[PDB]
Each structure stands twice: as C-alpha cells, then as structure tokens.
Amino acid sequence: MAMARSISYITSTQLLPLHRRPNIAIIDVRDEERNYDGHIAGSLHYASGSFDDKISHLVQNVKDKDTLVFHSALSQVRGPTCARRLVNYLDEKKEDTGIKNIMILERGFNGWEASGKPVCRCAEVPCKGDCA
Ligand SMILES: [Zn+2]
C-alpha cells in the first residue's frame, strides 16, 4: 500500500514484477577485503577514502542501463549510511545519481551469512556475482 516509488527496498517477490535485467547491481562499501573475510556472492564492496571519487566513477560509467541496490544484506542499519554517502557525492556535484533506479535489497546475503553457513567458500575467482 504505497511503498514503491524509487529509492526503496524490494521483497523477494517485489523483484519478480521488476527484474529489469542485468542493468541492476548492488553497491557496498567498507573495504571489501574486510567484509567478506572469505568468499561471497553478488554485490561489490568498495572503499570510502573519497566517498566522492566512487560515484563520479559510476556516473561516468552509467552505461545508460543501471539499477543500483545498496548494502548487499538487508539495510540492517548501514542502508541509510549508503544513501548518506550518496548525498555526499551528490553534494559535491548535484543531482548525481548515476543510477537509473536506486533500491535496497530485502535479502541481499543475510540468509547466507546468518543462516547459510559462514560465508561463500568455493575456490574460484569469478564465483558468483561477487565473491571477493
Ligand atoms: Zn564462492
């Protein structure tokens, strides 16, 4: 009942009605190497030494088709922080949002970490969306 107007999270099913196409990707920030501590799937984690040199980078590579999901887990608390930095860059430039549509994942990888063994293991490089 009125809860889907850009800049919002989507439930497991909410992903069905949309599922635009590969144009979607999940952004994460913390260090990447310090977050996984092993392997992983989907969503790419990045630094934050600039906080603005990462969204100009994404803005420069909008690729036209672009859907962005932030956090990678379930916005347990950092989600708002994700938007916080979004504001930081947008503050540096203005009306940034290199992404066509920004939303937050309902599951991300909370089930895997929380109730799906520690973290992805395997022994490959391109294993899953993002495995470090
Ligand atoms: Zn893996």
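Chain A residue numbers are taken from Swiss-Prot; in order, the displayed residues are 15-146.
The header says solution NMR.
Using N, Cα and C of the backbone, Cβ positions are placed for all residues, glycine too.
Annotation source Swiss-Prot lists substrate binding site at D45, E46, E47, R48, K68, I69, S70, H71, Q90, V91, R92. Within its own chain, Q90 (substrate binding site) has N124 as residues 6 or more apart in sequence whose C-beta sits under 8 angstroms from its own.
Summarising the annotation, Swiss-Prot assigns Zn(2+) binding site to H53, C134, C136, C141. Long-range Cβ neighbours of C141 (Zn(2+) binding site) (same chain, at least 6 residues apart, Cβ-Cβ under 8 Å): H53, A55, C134.
Under mutagenesis, Swiss-Prot gives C145 to S with this note: No major structural changes. Over all protein chains present, the Cβ of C145 (mutagenesis position) has 19 other Cβ atoms lying within 10 Å. The DSSP secondary structure for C145 (mutagenesis position) is coil.
Reduced to three states, the DSSP call for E47 (substrate binding site) is helix. Listed binding-site residues: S70, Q90, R92, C134. Those with a CB atom under 6 Å from ligand 1: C134. Note: the Cα of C136 (Zn(2+) binding site) and the Cα of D45 (substrate binding site) are spaced 21 Å from each other.
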